[PDB]
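Chemist: The structure's right below; bear with me while I get my questions together.
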Amino acid sequence: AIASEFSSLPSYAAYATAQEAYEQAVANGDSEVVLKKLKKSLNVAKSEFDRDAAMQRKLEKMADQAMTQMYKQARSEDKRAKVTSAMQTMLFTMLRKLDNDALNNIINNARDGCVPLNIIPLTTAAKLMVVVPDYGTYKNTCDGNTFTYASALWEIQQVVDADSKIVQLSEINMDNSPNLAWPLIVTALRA
Amino acid sequence: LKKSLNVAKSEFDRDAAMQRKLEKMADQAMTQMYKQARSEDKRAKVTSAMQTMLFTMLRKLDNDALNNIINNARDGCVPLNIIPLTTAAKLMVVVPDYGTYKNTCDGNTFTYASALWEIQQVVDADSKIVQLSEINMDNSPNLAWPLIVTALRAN
Amino acid sequence: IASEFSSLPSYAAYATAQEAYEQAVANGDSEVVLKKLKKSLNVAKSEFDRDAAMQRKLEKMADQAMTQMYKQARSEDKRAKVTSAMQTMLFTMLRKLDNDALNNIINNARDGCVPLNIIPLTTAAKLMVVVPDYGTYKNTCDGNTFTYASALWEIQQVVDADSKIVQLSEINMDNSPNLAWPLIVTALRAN
Amino acid sequence: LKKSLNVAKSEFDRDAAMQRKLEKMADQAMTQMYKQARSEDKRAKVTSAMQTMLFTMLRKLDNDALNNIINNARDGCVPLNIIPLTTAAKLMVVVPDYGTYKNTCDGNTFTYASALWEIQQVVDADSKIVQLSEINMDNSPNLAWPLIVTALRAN
Amino acid sequence: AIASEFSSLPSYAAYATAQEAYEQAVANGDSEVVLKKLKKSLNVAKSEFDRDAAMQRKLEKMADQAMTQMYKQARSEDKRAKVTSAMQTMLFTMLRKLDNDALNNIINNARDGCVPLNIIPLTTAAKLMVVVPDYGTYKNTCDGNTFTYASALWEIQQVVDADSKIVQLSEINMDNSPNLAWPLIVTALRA
Amino acid sequence: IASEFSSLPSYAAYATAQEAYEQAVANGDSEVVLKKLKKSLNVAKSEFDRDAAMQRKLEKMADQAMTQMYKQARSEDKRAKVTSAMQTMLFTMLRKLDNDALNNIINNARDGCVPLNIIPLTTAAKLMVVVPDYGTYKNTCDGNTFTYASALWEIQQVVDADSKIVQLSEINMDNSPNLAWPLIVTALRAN
Amino acid sequence: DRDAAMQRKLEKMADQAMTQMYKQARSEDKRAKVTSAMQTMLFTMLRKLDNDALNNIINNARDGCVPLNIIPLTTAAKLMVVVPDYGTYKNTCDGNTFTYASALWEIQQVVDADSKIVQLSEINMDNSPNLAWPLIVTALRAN
Amino acid sequence: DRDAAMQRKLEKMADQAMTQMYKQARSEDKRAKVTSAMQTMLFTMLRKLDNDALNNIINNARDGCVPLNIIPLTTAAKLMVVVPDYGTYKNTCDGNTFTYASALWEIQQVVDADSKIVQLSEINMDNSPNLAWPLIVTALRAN
Amino acid sequence: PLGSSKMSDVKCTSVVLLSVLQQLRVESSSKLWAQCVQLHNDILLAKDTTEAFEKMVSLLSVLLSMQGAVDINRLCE
Amino acid sequence: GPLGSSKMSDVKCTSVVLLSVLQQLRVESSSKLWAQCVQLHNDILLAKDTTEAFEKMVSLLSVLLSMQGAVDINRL
Amino acid sequence: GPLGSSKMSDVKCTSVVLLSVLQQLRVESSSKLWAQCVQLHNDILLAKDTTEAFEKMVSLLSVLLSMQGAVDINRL
Amino acid sequence: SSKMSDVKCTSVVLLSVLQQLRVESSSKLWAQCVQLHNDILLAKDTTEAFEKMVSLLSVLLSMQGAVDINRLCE
Amino acid sequence: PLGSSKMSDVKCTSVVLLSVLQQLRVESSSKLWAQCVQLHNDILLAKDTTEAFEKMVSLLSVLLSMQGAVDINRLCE
Amino acid sequence: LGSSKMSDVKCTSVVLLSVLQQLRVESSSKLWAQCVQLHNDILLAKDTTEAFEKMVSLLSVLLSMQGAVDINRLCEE
Amino acid sequence: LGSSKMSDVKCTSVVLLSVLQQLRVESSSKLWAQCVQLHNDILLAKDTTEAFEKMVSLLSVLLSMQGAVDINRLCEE
Amino acid sequence: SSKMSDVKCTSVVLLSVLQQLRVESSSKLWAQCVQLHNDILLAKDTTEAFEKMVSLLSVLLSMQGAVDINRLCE
C-alpha cells in the first residue's frame, strides 16, 4: 500500500504479480514444490524491485541537486543584475555631469523610447535608423522630411511600419496616427 | 515527531549519522552498475496514451478539414510535405489504390483538406509519369500502384 | 577637410604629403621635387582610401550585428507571448482540476513561498522552501510545524539569506526586521 | 548491357536524365517527412540474438568461475561492483533469500567466482547491519531480505 | 523474390503477410466483402513498404557520400604527409649545412633511437630525460654515471625500465642486457 | 655569470644595476649614491628572480605536456596492438567462412583494388573501385566488363588520379605509364 | 530603371575588392598607448582617493615589496609578500609583527631565495648580508 | 628521512607563490621585433631569388600598385589591382593590355575612386587630372 | 483569456499535437522541427479561429505522414 | 464527444501542457532535472488512480513554481 | 557444446567482430556511415537465410576494406 | 585636460557597461565598440572624443531591453 | 596467431561480450564503460589463458549486474 | 564635506578592472573570477570602509602584476 | 650552374607563410586555406616554373596586406 | 651575420615543421616552442641562438613517431 508509491517502477508489476501467484498458491493448498518455486520467484522479484527503488531515489536526488544549482545560478544572476544597475547609474550620473548637448539629446530621446537601431554615424550623409514608438515622440523630432537628432539634422530617406510596409510622411498626422502599426522605423542621412 | 518514524529504533546522537551513512552507501552500491537503457514496453504505453488523448481531442474539435485528412490517412492517402495554405502552393500525396484515387480525384482536380488542388503530375511506383487518361477503373489493374500526385492549391 | 578619419594612421601620412606638396608648389620648387612629392601624395591617398573601405567594412558588420540583435529580441518578444499563452492555458486548467494540494502551492507561490526541491510524497521526506517575508512565514508556519501542499511538515532547520542558521525563537513579528530575509525552511513530511 | 535493364523502356539520350530526375524527386518526396524513430520490435530481436550468441559461447567455454557467477546470477545473487582479482579487494553482493545465502556463505567466508571472500559486513533491505549469527534457517523469516554482503578477496 | 532484398525492412513482414492473407482468401473462395477488405489492406501495406524502401535507399546514399568524403580526406592527408616529408627533408638538409656539433649529436643519437623525453635544458644541473632503446645505443653515450649528450656531460640521477621499475647502473652489462625490459629511460643533471 | 637568462627583459636591468653599483664602489662615491644604487640593485634582483620562477614554470608545463604526449603515444601503441589482435581474429574467421565473394574482395584488397562505396547487391546498382596499377586492372577488367565480388559489373566510366575521364582504349600495357594512376572505375552490377 | 541598384552594387564589389585581402591587424602598437592612457587614468584616480591603505601598498610596491596573493580581509587570513632587501624588512617588520596596508600581520614563515626557511632572529643588521635575498614572508592578518 | 621531499616541496610552494599572480603578458612589444626580423629575412631571400615576376610585383607594390586578389595562373583568370595614379597607369598599361608579374592581361573593367566605370579612352595625359584616382583595374590573364 | 471555447480547444490540441510529434522523435530533422514549432506558435498566438484551424491542418499533416494508415487506423479505437 | 473518466482525462492533459511549459522555459538545459520531469509526466499519463495522478502532478508542478520570477504566478 | 546452424552461427558471430573492428577504427565518427554499418550488422544477426547473411556481409566488409591503409590486408 | 579626462573615464565605464550587458558575445559589434573606446582614449581633440562617445553610447541605447533610461534617470 | 583454441574462444567471447554491453547502452556511464574497455583490451592482449579468464570474470560481472536474474534466466534457453 | 567618496571608489574599481583586463589578466580564469568578485562587492558596498578594503584586495592584484619597476614610472606624472 | 634554385623557392615559401601567419592572416579562414594550399603546391612542385608561379600567387597576398608604404621601408636594407 | 642568418632561417623552418606535426594542439608546449623560436630570431650572439636551437630541435626529436631520422638522412 505504501510500497505502491513505486507503483510506476517496471519491476513493480512483476513483484506484485509474483506476490499474488504465491498468495493464491497458498490459498489453493498447492504443494511444497510449486510453493517453493513461487516463493523463490518472489524473493528475486523483490530484490530487483528494491534495486530499482534505489535508482529512483538517485534520479530524484540528482534532480534536486540540479534544482538547487539553478536556484544559486538565479541568485547569482540577481546579484549580477544589481551590479549592472549600479554601473548604469554610475554611467548616467557621469554622462549628466559631462553635460554635452548631443549625448543629452540621445539620452532624453531614449527616455521617450526613441532609440537608434544602428550605430549613430558621423559621416556626411551617413545612414541612420531609429525607432519611433508613438506619434508623440515622432512629432518632437520630425519636422517635414528633416529629422533632428544628436545635435544634428538628417534627411528622411524612408519610413517603415511595424509590418515592414513602407509609409509616406503625409500619412503621419495626429489624426491618422491611430491607423498605423507602431513603432515606426525611420531611415535618414546626415545633412 | 516523524524524525523518529524513520530515525527511531534504538537511539542516541551520532547513532543517526551512522544510519544515514549506511543507507547512502547501500544505495550507492545498488546504483553503481545499474541498468542504463530505457524500458521499451513503457515508452510504448506513453506514446499510446498521448496519441489517444490527441485523437480524442481532434474528434471533439470536429473540423471538416482535419477530419478529411484524417480519414484519407486511414485510407492510405497521406501527405508527403506539409499541407500548404497559400495559393498555387505545391502539395504531394500518395494514393494507394484506384478506390482512393476516384474518391479524391475528378479530372485534373484533387479534393483534399477542405480545398481544391490542380493536378500537375502523377508518377507511379516506378517513378514514371502516368497520364490522367491512364487512371480509370478498367485500366487501373495495369498501373504500378501506389501513385504520387502533385497538385497546386486552387484560389 | 575629411574629418572623422583622423583616427586612421593612414590619415596622417595623407595630410602630411598633401601639405608638403602645396608648400613646395608655393615656394615654387622645380618639377623634379614637385613630381616626387606628387607621387608621394598619390600613394598616400591610395592607401588612405583602402583604409576608408576597411573602416566602412567594420562599421557595416557592426550594424549588421545590431540589426540581428534587433531581430532576435523581436523573436524573444514573440516567444514570450507564446510562453504567456501556454501559462494562461496551464493555469486555467489547473484551476478547473480544483485540487487543494495543487491550489495550495500555487497560492503560496503567488506570495513568494516556493519550493527549492521537488515536493516529496513519502514520510520524513525532505522539502525545502523559500519564505520571503514574516507575513508569509506566519501564515504557513506554526511552532515547529509547516503546512504546505495539504500536508504537515516538521521543520528541521531555518537559514537566513546568508546561509546562517536561525532559531525558531528568533522568528516573530517584533524581531523580524533583524533577520536576513528570505529564509530557507527545511522540513520533513509528517503523518 | 544492364544499362538497359533499368534504363530501357523506350529510348533516346536525355530521355534518361529525365527518368533519373523523376526517381530522385519521387524518393525525395517520400523521404522528406518520414519516420525518424527506431523500431523497438527489431532492436529487441537484435539484443536477443546477441545475448543468445554470447551465452552459447560462455557455455562452450565451460569455465568454473564464469559458470559459478552465471548460476548465482540465475538465483538472484548478483555483483554490485566489478568482481576484483587482487587480494583484499572489496566485493559487494546481493543475496535474495536464505537458500542462496547458505549455498554461498559458511561462517564469515563467502564462496564466489572460484574464490573465497571474507565477509566484513551484512546489511538488510532497510540498510541496517545484520549480525552473522542472525542469519540462520530458523531466524531467516525475521530478516528484511534481500541482503547486501560485503567481502574482501582472500589470499 | 527480388523484392526480398528489402526482407529486412519492418514494413516488409506486414506486406508479405497481407499478400498471403489475400492469396489464401482467393484460394479459399472467400466472398467479395472479405476479398476487398484484404485487398485494401494489401495496397496500403504495399504503399508503406515502398516509402520505407525509399528511406533505405536514402540511408545508403548518405553512407556512400560519407565514404566518399573519407576517401577525399584520406587523399588529403596523404598530400599533407608528402608536404611534411618535404619540409623535414628541407629542415635536415639545412641542419646538416649548419654543421653544429651539438645539434648533429642529438640528430645522430636520434637516428639510433636515442631521443629526449623532455626539452633539453641549458640550466646548470637541469633535468634531462632520454630513452635508450637498446644496449648498443646505451654504451655509445653512457660511461659510468656520466651521460654524454648534446656536446655536454650529465650525471645520471636515475635509470628506469619499461615497466617503470628502477634499475641499477651495475645491472646493465652486455651480458645481462637481455634480462632487462627495454627501452630504458635515463634521467640526468647537467654537469 | 648567470647565462641563458639574458632573454629575459628583466635580466638587462639587473646586469646594468649590478655594474653601476660596482662602478660607483670603484670610483669610491659617497654612501649617499652607493645606498641609492644598492637599492636599485636589490629591486632588480628581486624582479629578475620572479621572472626566473615564471620561466621555470613555463618550461615545466611544456615538459608536462611532452610526458603526456609520451603517455598518449604509448596508449596508441597498445590500442594498435588490440586493433591488430581483432583484425587477425576477424580475418581468421573470414577465411573459415570460405565464401568466394568475401574471399574475392579480400584478395583484391590485398593488391590495392578497393571499393569507394558500399558494394550493392541489386542490378544496375553503382559500384566504384580503386585500381592502383595496370596489372590489377588487367586481372579484374576485360573489355567493358569488371569481375568483382563473384559478380559481373559493366564499366560506366574511368577517371585518372586527376579526376579526368579515361577511355577504355587507353588502358593497355603499352600505354600504361602514360596514365595517371590510380584509376577509379565506376560500374553497374550486371545479371 | 534601377540606376541605383547598379551603382550601389558597384560600390559594393569595389569595396569587397579592396577589403578581401587587407591587413586588418594592429601595427606600431597603439594598444600600448591605450594601456598607458588607462593606467595613467587609474593612478590619477587612486591618488585622488587619498586612502592610507591604498597609498601604503602602492608605496611599498615601488620599493619592490609586492604581494604574491590577493590581500586578505578576514582575521587569520594568509598573506605572502616579497621583501627584496633588509631596507624594506626593517621598514615594515617589528619583531613578529609585519605592518602592511594599514594592518598588522603575525609573521608565520620566511623563505630564502634558495627556498629555505629563515628564522626571524637571523634577520638583523649584522647578519643580513649573509641572507639570500629577496625573502618571501608569509603572515596571518591580525585583528 | 625524506629531507629532500621537504625542500623540493618548499621550492614548489615558493615558486607557486611567485607565479600565481605574475604578469605573463607581453610588453614593450618584442613581437614587433620578431615580425621585423622575419620580414627582413623574407625580403633578403626574395632578393636572392632574382626572379622577374617576383621583382615586378614587389617593385609595382612599392609604387602603390597592389593586387586586390591572389594573382591567378590559368588563362582568362580574373585579376584586380589598384592603380594609384597616371604615372603607374602609363607605366603598365598599353592600349587594352596590362603588363603585370611577367604576364599580359586583357583589361576588362576600370572603376573610379567614386566606384564608377571609366572608359579606357578617357585615361590619357590630357584628361587624367579629371579622373577620380586611384583606379581599380580588372583584367583577365592572357596566354 | 485565450479566446472562445473552440479557440481554447484548438490551442490546447496543438500543444498536445506538438508533444506527440516530439514523442515520435521528429526533433531529429531540425528543418522540419522548426516548421512544426512555428506552426504551433502561430496557432497559440492566433486571434481568429480560422487561422488556427488552417495552421492545425499543416501541423497535423506532419504527424499523419509519419504515422501511416496502419497506426492511425488501429488508433481510431 | 464521449466522456472518458473526465477528471483523470483532465489531469493527464494538464500534465502534457505542464511538461510543455517547462520545456518552453528551457528546463531541458538541465538533463538530470528534465529526466525527472519526463518521468513524472510519464507516470501521470499511465497512472491508474486519480489520487496517484494528483500526487505526481504536485511534484511536477513544484518544478515550474520553483523557477521563481520566470513565471510570475501573480500577474496570472 | 551444441551445433546450432554452424555456418549461419559463424557468419553472425563474424559480423559482430566486424562491426567491432569497424568501431575500433573509429568509423563511429561518421554517423551516416556508422548507422548503415549498424543496419547491415543487425540485418545479418536477424537473417533467416545463409545467402542473405553473406550478401549483407559483403556490403559490411567492403566498408572496412575501403579504409585503404588503416587496415593493411597484406601484412595479415 | 579636465573636460578631456572626464570624457575618457566615462568611456571606460561605458565600455564596461557594454561588457556587463554581454555585448562581447557579438564579435563584430564588440570590435567596433573597442575601436570607438580606444579612439576616445587616444583623442587630443575634445570634439573628436565626444563625437565618438555619441557613437559608443548609441550602441548601449539601442539595447532597449537593457536600457530603460527614464527608470534610471529617476 | 591469437593463441590456442581455448584462448581464441576467450578473446572472441570478450568481443561479443563488450558488444552486448554496448547494446545495453552502458556507454552512458563513462567511468564504468572505460573499465569495461580496459578489461576487454587486457583479454585481447593476454598471453596466458588464466589472465584472460580472470579478466573475463570481471567483465562478465558487469553484464550480470545489469541484466538481472529474470532476464539471464529465461535467456539460458 | 561628504562629496561622496564612495562614488569615487566604485568608479575607480571599474577602471581598475579594465586595466587588469587590458593586462591580459583574464588568461587566468581562477584569478579573473576572483577579481570580478572583488569588483562586484565594491559596486554593491553599503559602507565606505568595505569598499576600500575590497579595493585593497583588487589593487593588490595589479601591483603584483606590474612589478616595482613599472609601477615606479607611472607615479612619475 | 644549377645550385638548385628550386630549393631556395621552397625554403622561401615556408618563411613567407610564417610572415603571413605573423601578420595575423589566419583570422581570414578562406584566405588562409588558400595560402596553405599555395604553400603546399610549392613544396611539392616538380618543375621550377610551377614553384615560382605559385610563389607569385602567395607573395601577392603579403604585398596586398603590407601596402606600398611598409613594403618600401623593408626594401631599404 | 651569415652563420647567424642561416641559423635564424632554420629555426623558422623548424617551427613550421613543428606546426605541421600539429604541436600547436598543445598550448603549453607550443608556447615554449614559440618563445624559443622568438629568442633565436632576436639573438645577437651566435652561441645563444644555437643553445636555443638545441632545445627547439629536441621537441621535434622527442616525437619519435613523426621523426624517423635515419629514414630522412637516407
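Chain C is numbered as in Swiss-Prot, which gives 3921-4111 for the residues shown.
So this one's X-ray crystallography, 2.4 Å, going by the header.
Even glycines carry a Cβ here, placed using N, Cα and C.
According to Swiss-Prot:
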VARIANT   C:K4001 to Q  In strain: Isolate Shanghai LY
VARIANT   C:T4003 to A  In strain: Isolate Shanghai LY
VARIANT   C:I4085 to H  In strain: Isolate ZJ01
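Distances, neighbours, how buried they are, the whole picture for these features please.
Modeler: Cβ neighbours of C:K4001 (variant position) (same chain, under 8 Å, six or more residues apart in sequence): none. Following the DSSP three-state reduction, the secondary structure of C:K4001 (variant position) is helix.
Sequence-distant contacts of C:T4003 (variant position), defined by Cβ-Cβ distance under 8 angstroms and a gap of at least six in the same chain, do not exist.
When secondary structure is read from DSSP and collapsed to three states, C:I4085 (variant position) falls in the strand class.
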Chemist: Sort out the sequence-distant neighbours of C:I4085 (variant position) for me: same chain, 6+ apart, CB within less than 8 Å of its CB, listed by position.
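Modeler: Long-range Cβ contacts: C:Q4077, C:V4078, C:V4079.
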Chemist: So which of these variant positions, C:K4001, C:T4003, C:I4085, get their C-beta under 8 angstroms from chain J?
Modeler: C:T4003
